[PDB]
Amino acid sequence: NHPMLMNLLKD
Amino acid sequence: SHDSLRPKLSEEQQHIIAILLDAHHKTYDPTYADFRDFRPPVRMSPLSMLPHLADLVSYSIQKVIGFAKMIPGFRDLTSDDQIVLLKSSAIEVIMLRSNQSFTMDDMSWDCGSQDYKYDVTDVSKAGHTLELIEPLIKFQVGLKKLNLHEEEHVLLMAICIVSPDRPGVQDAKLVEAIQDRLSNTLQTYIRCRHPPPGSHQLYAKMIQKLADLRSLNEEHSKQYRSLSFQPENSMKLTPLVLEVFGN
Ligand SMILES: CCCC(CCC)(c1ccc(OC[C@@H](O)CO)cc1)c1ccc(OC[C@H](O)C(C)(C)C)cc1
């Protein structure tokens, strides 16, 4: 449950 | 013993440094132009700086994540480990990166206009007490006095992030493998590029600053938990701060 962190990590 | 006792920087170590300098330069704005987009500072209502500083911290978390993604190997860890590492380190990296704007004159953060010149009273007006403020200022002064090269500063932030001993890390050995490559690069950099004196005992002093950051993290976390327990305070935070620091 860390969608914003996960988004900022994605490429 | 070989990569660590290496006399001069290898080509690989040189690339690591170049990558981290680029990563820092694309995630640290020394003009602080985005600060005008935050909720305005309110000074002189005791938590009056909480909204502005919540925005500043939220912005800073985004930049720390941006930096972390460029550390060689970091993106090759599992997503869960990346998350754990960033949740645990974010406040420490913020403390490290802020040192670039910190001035020993009046022990303030110059960012770089009067409204965005932050002092101990601003931290106080975010809800923090002297139990945090005092060791935080000590740390900023201690770090500033080390007079790090930018190379050492970016290596220290990366080493901070990729710490295998954080609670919740799954693949500790893989994390350690990255941290070791970075620590060796730092050791070799200091030996061959940092002139005596000031290279004297520099590596051990930097490692000590990492331990000091752990203590500062614990104190900040305790105070944050106290503040954010009251939902009217949590309401004033940002979605990313809540996600990364908890609610
Ligand atoms: C007066 C603020 C000084 C400081 C010191 C951190 C060492 C700061 C942070 C980021 C900066 O960013 C810019 C910098 O990197 C440019 O070099 C500058 C300064 C800070 C900010 C917020 C603080 O608390 C926030 C609460 O915990 C909250 C709201 C989460 C509930 C505590 C300290």
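Chain A is numbered as in Swiss-Prot, which gives 641-651 for the residues shown.
Structure determined by X-ray crystallography, 1.8 Å.
Here the Cβ of each residue, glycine as well, is placed from N, Cα and C on the backbone.
One mutagenesis experiment catalogued in Swiss-Prot, A:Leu645 to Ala, is accompanied by this note: Impairs interaction with ESR2; when associated with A-604; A-607 and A-648. In this chain, none of the residues that are 6 or more apart from A:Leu645 (mutagenesis position) has a CB less than 8 Å from its CB.
Long-range neighbours of A:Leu648 (mutagenesis position) (same chain, six or more residues apart, CB within less than 8 Å of its CB): none. Under mutagenesis, Swiss-Prot gives A:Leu648 to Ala with this note: Impairs interaction with ESR2; when associated with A-604; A-607 and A-645.
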